[PDB]
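Comments concern the structure below.
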Amino acid sequence: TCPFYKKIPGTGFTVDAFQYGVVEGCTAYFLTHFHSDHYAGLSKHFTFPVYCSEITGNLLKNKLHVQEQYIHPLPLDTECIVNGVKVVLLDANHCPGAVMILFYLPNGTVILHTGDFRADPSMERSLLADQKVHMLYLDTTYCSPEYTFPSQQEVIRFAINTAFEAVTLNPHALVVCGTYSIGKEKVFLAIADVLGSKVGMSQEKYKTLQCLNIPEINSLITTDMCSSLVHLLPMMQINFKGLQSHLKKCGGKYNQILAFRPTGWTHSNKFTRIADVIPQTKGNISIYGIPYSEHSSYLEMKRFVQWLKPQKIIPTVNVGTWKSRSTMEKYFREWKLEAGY
Ligand code: NI
């Protein structure tokens, strides 16, 4: 049944709750972003109102064929009224179109639902600064102190420098980048920019990218693989067997592959700096796992929450085990005692 951490008290609302059938008493279904664990359940047969960003609404219409009459896109950073309740959508710094949702309950309670987010100090100057938030529904994906990672800018600097050196040393090398969802577009777009190439990809993935309002996108991507030396493939194909097979397909145009897997966290992070990352190599194929995250590090999460000073925290990730729930609650209490709220 629908878990309590997907329901907004004092409303008829749910958040990311599309796989439970008709949720009894739900008058508006919100969707924070287009990732499958969150939209699971939606299709052309859905006939309840869906509230979301413009970008998420483009993907619902074009990829899932949800009918236009049930898509309700809202502008960001704008006070809107939904079924009699004031809401605001904020940028979540996750994937394209991802939002956090502020609810202003008729009784005076203010609720923030972060959806999935990568906390950032820039959020301390949004419409969040303007009033008190009583309850926080928090993306706790990496809520433990072992999870450190570099800035997205440092990681993209490493990828660009690695790629540019490799292809300048060997103009017959091919660059390949894995993907299995929207997000992390900067990885493949920044590398294609430094090399003077478009990114080549399947018709399905090109369609998906054309929904994202990215400026000048027609100049950066293509379905013509032959004219491109940065290829995108499913994340599943980013292994030595999958890559040897792809290289055969390119008909002797290339004699080397340099591949990137933008993982979340991996335990090489506890020891190794970005400067010191090395690939796995077999023959003329090298694979780099790079820690490009679209979720908060532990320290980023902690800073946001200590700034916001909520009265109650409701985790939305890692809630399935008692040891995880107990560990998170201990960190929440530490943060509150250290900061004094
Ligand atoms: Ni997500």
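For chain A, we keep the numbers from Swiss-Prot: what you see runs 700-1040, in order.
When the header is checked for method, it gives X-ray crystallography, 1.5 Å.
From the backbone N, Cα and C atoms, a Cβ is placed for every residue, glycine too.
A coil conformation is recorded for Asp838 (mutagenesis position) in the three-state DSSP classification, outside any helix or strand. Swiss-Prot documents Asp838 to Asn as a published mutagenesis change and attaches the note Impaired nuclear focus formation, reduced interaction with PIAS and increased sensitivity to cisplatin.
A mutagenesis experiment is reported in Swiss-Prot for this position, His994 to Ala, and the note states: Impaired nuclear focus formation, reduced interaction with PIAS and increased sensitivity to cisplatin. Note: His994 (mutagenesis position) has non-local neighbours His793, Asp815, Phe816, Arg817, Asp838, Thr840, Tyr841, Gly963, i.e. same-chain residues 6+ apart with C-beta under 8 A of its own C-beta.
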